[PDB]
Every structure is written in C-alpha cells, then in structure tokens.
Amino acid sequence: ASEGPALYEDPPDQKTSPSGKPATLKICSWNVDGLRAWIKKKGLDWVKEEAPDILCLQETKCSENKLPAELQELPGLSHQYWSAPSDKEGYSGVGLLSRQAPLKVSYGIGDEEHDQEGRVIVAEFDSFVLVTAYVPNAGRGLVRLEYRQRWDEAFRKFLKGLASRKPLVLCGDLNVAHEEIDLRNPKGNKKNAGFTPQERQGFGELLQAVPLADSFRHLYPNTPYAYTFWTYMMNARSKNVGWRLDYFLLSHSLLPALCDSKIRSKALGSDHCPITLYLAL
C-alpha cells in the first residue's frame, strides 16, 4: 500500500453546550459486526465504561428471539428493542437500548420493499425522535448500488416526514464516506462501495432534504484522519487506513444543544469503532 500511519487523537469530551448548558443525553452508536462476536471481544465492558443513556447497535446479525444472555447483565439500559430480517436469519439487524422507555418504538421506514432486512429502529422521546440505521451496502462490484439508490430516496423521504413533527437524531452505519476528508484513500475508492458518486450524493441529498447536519463535521469541519471503520485486512486499523461511515445527523434545531460528537478510536470489538453524542436537551 501507499499509506503509512496517520495519527488521529479524538479531542476531549466537551460536555457543555455553546450556551453553557451541561449535556443531559449521551447516545452511543456502534456497528458491532456480530453481536456474539462483539461480546466475546469484550464489547460490553466498553459500554459499561462509556455508560451511555442510549445504545444503538448495527449489524447485530442476531434475531430478536435469540439474543445472547449477557445483554441482561447491562445495568442502566433495561429498555431494549431489536429488529432483524423478516426471513428470521442471522444477518444485518439493529438494536436500541435505552435508560428510559421511548414514547413509541417503530421498525422500518413504512415501505415494505425496504423493511425486510431489519435495518431501522425509530424511538420517539418527549423532545426528539431517535432513529438508528444500518444502510444497505452498495455491494461488491456495486451489484446492489441500484437498490441502494432506491433505499436512499425512500429513507430520505421517510426521515423528512419524521422531522416535520419533531426534532430528529439519526445515527448508525450509513455506509458512505461523504467527502474525501472522510476516508484515507478517496482516489482509489471512487468506484468502490461507500465512496461512489451516487452514494456521496445521496448523503448530500439527505442533509438537504430533511434537513440534517453532520454533527461531527459541524464541530470539526477541517479535521482529517477521523474514521469509524477499518477493514480487518491489510493491517488497516493500525495504519489508520479507514472510512468515516458512522454518523450522528441532527435536525438544525438541535445544533444549539450539540455539546460534542465523539469517535472512540481505540475501542475494540469490531471493524467499526463506537461514536458518542453529547446533547444538552
């Protein structure tokens, strides 16, 4: 490869808003790459250290009926909701674990075509709606890119609907590095899943249509080498050859409440690292 190590030190946790209000809500999002594999790699021990109010998980690869028992040993996240593929098999899948029960939990995006792979959970709270998503990969050889574009449109229109009623927080694996700054090797990936012009545009359209703001990039518009994903292959993580695929996207009305948007680079357990959002609601 042409890449060597590129340093990134995630700055300190800013736990107060620009107005001086302390953070009241702490959300953590993490593509676990297999719930049971993740647990075996002591992912839960890190959740305990982070002590989030809400935990959102993607790629659980686990049915709602076959959760591992250790999730019961998770103290302050007793309200747990799961969505998995309708075929009841072990792939994709998302989860949402919360300190308090949402006003309402929904699954999918109200479109039968896009709701069969357990990719979305909607949790409505008093002052905002939380959506966690595992966006369909464009696929090897981009064989699923045409569907991904259909997904992008439907998902975008769905979120616009939600945001019309309450402020929206979208988090999870959106499977795209928006800009060149969001991955280590933009040049060699323009025709690969996660950095096709199609996918990058879909992200821009998402920000515009709903509308939503990239919380991390809002606070750190010029910070390079901040990634949330590295291939297991090729010693990529140690060299920091990665992609920023995991986001917290906020309604514009929530920006005054934005305290910080973190990337927990050193937390192991998956090929993705956790991200954490501080909000002063």
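Count begins at 1; order follows the chain as displayed.
How was it done? The header gives X-ray crystallography, 2.1 Å.
Using N, Cα and C of the backbone, Cβ positions are placed for all residues, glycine too.
Features as listed in Swiss-Prot:
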MUTAGEN   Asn31 to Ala (Swiss-Prot position 68)  Nearly abolishes AP endodeoxyribonuclease activity
BINDING   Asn31, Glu59, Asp271  Mg(2+) 1 binding site
MUTAGEN   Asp33 to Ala (Swiss-Prot position 70)  Strongly reduces AP endodeoxyribonuclease activity
MUTAGEN   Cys56 to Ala (Swiss-Prot position 93)  Abolishes partially the redox activity
MUTAGEN   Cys62 to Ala (Swiss-Prot position 99)  Does not abolish the redox activity
MUTAGEN   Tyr134 to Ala, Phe or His (Swiss-Prot position 171)  Abolishes the AP endodeoxyribonuclease activity
ACT_SITE  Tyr134  active site
MUTAGEN   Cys171 to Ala (Swiss-Prot position 208)  Does not abolish the redox activity
ACT_SITE  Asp173  active site, proton donor/acceptor
MUTAGEN   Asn175 to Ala (Swiss-Prot position 212)  Abolishes AP endodeoxyribonuclease activity
MUTAGEN   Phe229 to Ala (Swiss-Prot position 266)  Strongly reduces AP endodeoxyribonuclease activity
MUTAGEN   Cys259 to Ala (Swiss-Prot position 296)  Does not abolish the redox activity
MUTAGEN   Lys266 to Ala (Swiss-Prot position 303)  Reduces the interaction with TOMM20
ACT_SITE  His272  active site, proton acceptor
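This view paints the features noted in Swiss-Prot onto the structure.
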residue : record                : DSSP (3 states)
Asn31   : mutagenesis position  : strand
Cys56   : mutagenesis position  : strand
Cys171  : mutagenesis position  : strand
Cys259  : mutagenesis position  : strand
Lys266  : mutagenesis position  : coil
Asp271  : Mg(2+) 1 binding site : coil
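Using a 10 Å Cα-Cα cut-off from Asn31 (mutagenesis position), the recorded positions that qualify among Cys56, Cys62, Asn175, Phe229, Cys259, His272 are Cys56, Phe229, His272. Every protein chain considered, the tally of other Cβ atoms within 10 Å of the Cβ of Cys171 (mutagenesis position) stands at 27.
Residues near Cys62 (mutagenesis position) in space but far in sequence (CB under 8 A, at least 6 apart, same chain), listed by position: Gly34, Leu35, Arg36, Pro68, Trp82, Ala84, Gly90, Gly93. Within 10 Å of the C-beta atom of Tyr134 (mutagenesis position) sit 24 other C-beta atoms, taking all shown protein chains into account.
Annotation: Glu59, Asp271, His272 are the recorded positions among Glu59, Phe229, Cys259, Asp271, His272 whose CA atoms are within 10 angstroms of the CA of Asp33 (mutagenesis position). Between the recorded positions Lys266, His272, the minimum number of other C-beta atoms within 10 Å of a residue's C-beta occurs at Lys266. For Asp271 (Mg(2+) 1 binding site), the count of additional Cβ atoms within 10 Å of its Cβ stands at 18 [all protein chains shown]. A strand conformation is recorded for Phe229 (mutagenesis position) in the three-state DSSP classification.
With respect to their backbone Cα atoms, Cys171 (mutagenesis position) and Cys56 (mutagenesis position) stand 8 Å from each other. Within the set of mutagenesis positions (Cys56, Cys259), the lowest number of other Cβ atoms found within 10 Å of a Cβ is recorded at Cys259.
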